[PDB]
Protein chains: 2
Amino acid sequence: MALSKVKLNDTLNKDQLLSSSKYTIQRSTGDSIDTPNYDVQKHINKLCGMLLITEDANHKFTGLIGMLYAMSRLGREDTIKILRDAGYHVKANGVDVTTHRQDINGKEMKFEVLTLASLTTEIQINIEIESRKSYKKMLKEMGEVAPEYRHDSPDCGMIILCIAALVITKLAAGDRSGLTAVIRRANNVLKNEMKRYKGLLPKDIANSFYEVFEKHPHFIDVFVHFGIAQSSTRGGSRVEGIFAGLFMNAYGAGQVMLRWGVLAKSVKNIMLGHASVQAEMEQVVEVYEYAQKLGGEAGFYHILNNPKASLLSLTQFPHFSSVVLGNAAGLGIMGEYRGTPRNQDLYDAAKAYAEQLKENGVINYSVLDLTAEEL
Amino acid sequence: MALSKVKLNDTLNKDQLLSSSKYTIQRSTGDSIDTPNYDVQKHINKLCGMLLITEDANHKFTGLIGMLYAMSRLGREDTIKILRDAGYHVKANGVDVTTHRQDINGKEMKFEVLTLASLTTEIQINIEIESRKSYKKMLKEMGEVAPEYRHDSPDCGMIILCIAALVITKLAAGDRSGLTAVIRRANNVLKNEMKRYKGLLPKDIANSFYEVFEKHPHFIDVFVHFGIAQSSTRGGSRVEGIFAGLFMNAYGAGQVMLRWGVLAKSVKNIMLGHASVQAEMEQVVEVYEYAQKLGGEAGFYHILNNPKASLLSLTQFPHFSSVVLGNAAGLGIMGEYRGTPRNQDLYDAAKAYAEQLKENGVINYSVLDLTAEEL
RNA sequence: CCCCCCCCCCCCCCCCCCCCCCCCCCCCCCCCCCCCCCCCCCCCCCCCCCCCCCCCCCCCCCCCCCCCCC
C-alpha cells in the first residue's frame, strides 16, 4: 500500500523527453546527392539488368546503383522529402539522360548515360560494354534469348533490391557478420532468379550494399522508407512479393530478445516465478507496454540507428534476460546467437525446464466445452 | 496478473506500419498500355468470338485479348484510374477502329482493325481470316448457323474471361500447377459453352492467361478489380452469372489454412487443447482478428501480390498449423495439397481424432428446447 | 374582517514568531539466431402456391348551477 505505490517510470519518461524536444539538429550529408525522378526509373532498371546478365560481374557500384533505383521509385520529390524529414541538408542533383559519343575498338559508338554525381559516365558505359559481351555469348549458347533472361525484364531493379533487403535483415549486428546468412537465404529464396541471371552473385552484391550503407548511412534511412512504400503497395509481380516478404523479415531486428520474452511467457516457463525475476517484472512490463505504444515504426528502430531503440533493451534486467535466453536455449531456437546471460544459474534452470517442456504435451480440456462427451 | 498482461502485438503493429507510410513508390510499367474505351467494347467481343468459332485456334494472343475486353468493360477512364491507384505510371494508348485494305488470295479486301500497341493489325486480320474458314465450314455442316454458335453472341467476351477467372482461382500457387485443375473445372462448369464453340480450348487459353499474368503482372491487378466491378453488377446473362461465381471461388486463395482453422474449432478437434498449441493461441487469435478487421479486400491479397498477405500466414505457429492440417487430413479434405506439418506428432494425433469424429454423430438436445416431450 | 405580550444589541482573554538542514557522490551504450509466401476442392439453381369470400350504421335516460358562517 504505502511503499508499493512508489515507483519511477523511467522507460516512458525517457521517450517523453526525446519526443518533446523544442529544438533540432541538421546534418550536412556531403557535397551532392542524386535524386533520380520517376522519368529515369526505366533506364536505371535497364542498367541493373546489364549487371545481372554480365557473368562474373564487377559489383563494386551495384550497391550505389540499387539505391538509385529505389530513389527513382520514390521519385525526386518524395525522396528529398524523406531526407529532410530525417534532418539532413540536401544538395539535390537532377538526373537527366544524355547521349555520349565515344570510339570503342576504333569504331565510334552511342551510349545512353545518366548525369550523376556518384557515377562517372565512363564507368557507366563500361557496364553496358561488359553486358553486351555476356549477352552475345548468351545469344550464341541458346540461339535466341528469352525475355526472362534479358536486361529488359521489369524485375531486374527489384531483383537487386532483394539482396539489399536481405542485407537489412542482418544489419542488426552492424558488421558484415550477416553475410554468410544473407548468401544462404538468397540461394533458397531467390534460386529461380539466380537461374535466369548469371550476374546475380549474392556475396558480391551483399558486400556492395553493406559498403554503401556503411559509407553513406543516410541511404539506410532512404532504403527503409522505400521498402515501406513498396510494401504499402496494393498488388505486384511475384518478385515484388518476394522483396516485400524479405524486407519485412527485418521488422524487429535487434529486438529478438523481446520476442523470446513473449515466448517464455507463452510456454509458461517456471523460472519466471523466481523471486529475483519477479522483482524486475514491474519494470519489464513498462518496456513491453512502451513497445506496444510505439507501434509499427518501432520494428525498424534498430536498423536505422534510432537512439530510442536503446529503450527496448531487456539487457537492463539481467535476471529476466537470463531466464528468457535460457528458455530459448532449451527450446533449441538460439545459437549461433552471441547473447550471453548475466545470470548463469537462472539461464541453466530455464534451459533445463525448457528442455523438459517439449517432452510432454498435456491436453487441456477447459478451452473448448461440450455438453455431452462419451470419452 | 503480473506477467499475463505482458504481450506484444506484432501482427497488428505490422499492418499499422504498412498502412501509415508517409511516402510512396511508383512503377514504370513499360512503354505503352492500351486503354480501350466503352466504344470499342462490342468490336473486342466480336474479335473474341472469332477466336471461339475457330477450330484448333491459335490461343497465343487470347490472354492479352481477354484483358483488352475486360479493360473495355471498365472503360478508358476507370481502367487508368485503377492502374494509378495501384501506383504505376501510365502511358495511356487510345484505341480507335480503322479500316485496313489488303489483298488476300489476290483479291483486295476490307478489314475492321484496332490501333493497338500490343497487337499488330497484321495478326488481327489473321484471326478474322482463320475465323471465316471455320465459319464457312460450320455453315456447310449445319446449313444455317444458329445465333448461339456465331461470333456475335454477347457472351463471347465473357466466355473467354471465364477461364481467366479459373486461372485466378489457382494463381495462389504462383506457377502453372493449377492448369490441370483449371481444365477439369472448365469441362464441368463450362460444358455447355464448349459445345457451342469449337475454339473454347481450356488448356490453351488458360496457358495464354497464365502467360499474360506472368509477363504483365499489372494486368492481374486490373483483372481482379474488373471482376469485382463485374460481380458488383445488379443482374446479367447466365454466363456473367457463371463468371462471377467462378471469380469469387478465388476469394480467399492462399488462405486455405485459415478456413481449415475455423473448421478445427468448429468440429472441436481435441488436439487444440494441447499445452503447446494453447501457448500459441494468444497470437493465433491476433491474426484471425486482423483478418476480420481487414474485411473484404483481404480475400484477394494473395492473388495480387499484396505484401500484407504474408501477415495472414498461420505458418508462424507450427503447433497450431500442424493440428489444423491434421484435422483437415483426417476429415479427408486435404490432398493433393502440398502443405507440410512442422509437428508430425501433433498432425498424426489430430488426424487420428478427426478420423474418429465422422464415425459418431451424437445428438445434442440442448440447442432446441421443448416444454413437453414424450420421447 | 384582520389584530392585541415582552424585548435593542454589546460587555473576557490574546500579535506573531523563535530548531536543525543545500545538494550530490556506484555501475552500465546497444546489438548478435533462424526464417519469404504459397500449394486441396468446389459456380449457383432446381417443389408447391394468387388473393378474397360472414355479420354489421350510429343513436335513444336524467339533470343548470348556487344557497351557512365569518
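So how was this one determined? The header says X-ray crystallography, 3.6 Å.
Cβ from N, Cα, C; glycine included.
What Swiss-Prot says about this one:
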- B:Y23 to D or F: 65% loss of transcription but no effect on replication (MUTAGEN)
- B:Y38 to D or F: 45% loss of transcription but no effect on replication (MUTAGEN)
- B:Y69 to F: Increased transcription and 50% loss of replication (MUTAGEN)
- B:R132 to A: Almost complete loss of viral RNA synthesis (MUTAGEN)
- B:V267 to I: In strain: Cold-passage attenuated (VARIANT)
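Of the recorded residues, B:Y38 (mutagenesis position) and B:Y69 (mutagenesis position) place their C-alpha atoms 10 Å from one another. When the mutagenesis positions B:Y23, B:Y38, B:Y69 are compared by the number of other CB atoms within 10 angstroms of each CB, B:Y38 has the fewest.
Each residue contributes its Cα atom, and for B:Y69 (mutagenesis position) and B:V267 (variant position) these two points are 45 Å apart. Taking the Cα atom of each, B:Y23 (mutagenesis position) and B:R132 (mutagenesis position) are about 54 angstrom apart. Filtering the recorded positions B:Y23, B:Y38, B:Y69, B:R132, B:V267 for a Cβ under 8 angstroms from any Cβ of chain A leaves B:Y23, in order along the sequence. Cα to Cα, B:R132 (mutagenesis position) and B:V267 (variant position) are separated by 58 Å. Sequence-distant neighbours of B:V267 (variant position) (same chain, 6+ apart, CB under 8 A from its CB) are B:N327, B:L331, B:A354, B:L357. All protein chains considered, the CB of B:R132 (mutagenesis position) has 15 other CB atoms within 10 Å.
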